[PDB]
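First comes the structure, then the notes that go with it.
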Amino acid sequence: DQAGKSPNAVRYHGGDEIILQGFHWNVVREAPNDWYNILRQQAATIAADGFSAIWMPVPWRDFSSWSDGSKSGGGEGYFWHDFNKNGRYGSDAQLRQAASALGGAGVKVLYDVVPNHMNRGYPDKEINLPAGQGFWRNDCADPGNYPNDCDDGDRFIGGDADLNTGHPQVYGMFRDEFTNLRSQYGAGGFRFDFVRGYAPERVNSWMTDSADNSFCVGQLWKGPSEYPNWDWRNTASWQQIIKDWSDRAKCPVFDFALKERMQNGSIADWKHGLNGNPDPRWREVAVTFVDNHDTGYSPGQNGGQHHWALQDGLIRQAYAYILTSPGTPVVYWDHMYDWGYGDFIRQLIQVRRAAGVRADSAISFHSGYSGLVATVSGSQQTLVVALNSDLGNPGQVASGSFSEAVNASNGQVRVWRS
Ligand SMILES: OC[C@H]1O[C@H](O[C@H]2[C@H](O)[C@@H](O)[C@@H](O[C@H]3[C@H](O)[C@@H](O)[C@@H](O[C@H]4[C@H](O)[C@@H](O)[C@@H](O)O[C@@H]4CO)O[C@@H]3CO)O[C@@H]2CO)[C@H](O)[C@@H](O)[C@@H]1O
Ligand SMILES: [Ca+2]
Ligand SMILES: [Ca+2]
């Protein structure tokens, strides 16, 4: 497991990770207080499946609750009140056990951290930050969803729970928790939540301070139309917006450019996510995914959130694409372990590894066929990927001797290796 920084110092840990999103939105409801036992038990399995890292849920206990009609949620970790690890996922003891098992099996553990806000109103919690000291966004004048003097990023909904992450004392508190996660909970890196909520640069500071050489990924879900009109980003592509963030945080970023094309364009347009970028400095920072706990469904209640779900008719094509292309791929727990795509995903992980495809591998798209047709230059082998295409044989688009590596869904999914 190669573990360097990119040529631009971005913390992509070698550029060869394959990540599992270690949870779905309803886990706290479906397997209450049992999740860490489940992962401990599945540890060997996850490692054998080919994952090099697991994105764990928020470790900080969350006992929040909300309801707006038919819809209810809370306790998933995004509205935590303390750094106490005895939450809805299991005990501190179980977490440690789980992190130990995972790590033992060779799987790095990446924790989801939420620095933007906290469950301010939670009556019983270990962290109490008073009003009037500049600890809160609302300690300042808060016009709208724009940076105020107490918060250099957007706010979460109303902004009444937003922290001044830049206050020396707030910064220092997070800093110390990141170091703790690394030293006692085996953190190999972090997934930075709601990154639009605070400065990019703070993330670099935090990584530098606590886990300089670890892996990090930022979740920036904010489209061009969410920036002010005078902002260059109001008129930029989704790619530019996320790339800009990554340049400043010095961390890989979720490929929302790819996700938006998967949702709104045709398969041929998939070549427009960050990961298809002709500049390696651009595509190597992309962290690709098909669905996450927000965008996709989850077993159980209300089908989870499904804010921007990829239809089942494209799931195999979507996985085939991310698993065989540049950037760092992420697999959603549910597709892997609940819905039966596991076998299919397993095969693709093996193709990816056999080919030596990494974050900066070159990708070329071919214009004369239907669907998406790409040539990927893995370090070990060349891959020909034809999704929902009329392509006849790999030789129509690439030089070399190819063997069929994958052929699924009545040929809608075909991958050949050199
Ligand atoms: O005190 C502040 C605010 O509190 C109240 O907000 C509620 C929301 O109405 C609920 O919808 C909910 O919010 C969830 C959100 O629904 C859910 O998607 C999740 O969001 C994450 C997301 O998973 C993640 O990927 C990331 O990028 O960012 C999001 C934020 O971290 O988690 C949210 C928190 O549970 O719960 C909150 C708080 O209970 C109130 O209604 C507001 O007026 C108020 O300002
Ligand atoms: Ca690595
Ligand atoms: Ca904020």
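Throughout, chain A uses Swiss-Prot numbering, with the displayed residues spanning 22-439 in order.
Here the Cβ of each residue, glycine as well, is placed from N, Cα and C on the backbone.
Close to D214 (mutagenesis position) in the fold, though at least 6 residues off in sequence, lie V79, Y99, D133, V134, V135, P136, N137, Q240, each with a CB less than 8 Å from its CB. Feature annotation from Swiss-Prot assigns active site, nucleophile to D214; the stated evidence is a curator's inference.
Following the DSSP three-state reduction, the secondary structure of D22 (Ca(2+) 1 binding site) is coil. Around the Cβ of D22 (Ca(2+) 1 binding site), the same chain contributes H34, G35, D37, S73, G127, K129, each under 8 angstroms and 6 or more positions distant in sequence. Taken from Swiss-Prot, the feature Ca(2+) 1 binding site covers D22, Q23, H34, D37, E38.
Under the heading substrate binding site, Swiss-Prot lists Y99, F100, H138, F177, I178, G179, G180, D181, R212, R217, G218, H314, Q326. Annotation note: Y99 (substrate binding site) sits in a coil segment as assigned by DSSP. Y99 (substrate binding site): 22 other CB atoms within 10 A of its CB, across all protein chains.
Residues or ranges marked as Ca(2+) 2 binding site in Swiss-Prot (evidence: experimental evidence): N137, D172, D175, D183, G218. Cβ contacts within 10 Å of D175 (Ca(2+) 2 binding site), excluding its own Cβ and spanning all protein chains shown: 20.
Here Swiss-Prot describes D214 to N as a published mutagenesis experiment; the accompanying note says: Abolishes enzyme activity.
Record note (Swiss-Prot) on the mutagenesis of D315 to N: Abolishes enzyme activity. Annotation for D315 (mutagenesis position): same-chain Cβ neighbours under 8 Å, separated by at least 6 residues, are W46, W242, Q326, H328, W329.
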**Message:** Looking at the binding-site residues listed here (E38, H138, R212, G218), whose Cα lies nearest to that of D175 (Ca(2+) 2 binding site)?
**Reply:** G218
**Request:** Taking ligand 2 as the reference, state which of the binding-site residues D22, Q23, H34, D37, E38, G180 have a Cβ closer than 6 Å to one of its atoms.
**Result:** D22, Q23, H34, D37, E38
**Prompt:** Nearest to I178 (substrate binding site) by Cα distance: which of the binding-site residues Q23, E38, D172 is it?
**Reply:** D172
**Asked** Which has the fewest other CB atoms in a 10 Å radius around its CB: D37, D172, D183, the listed binding-site residues?
**Response** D37
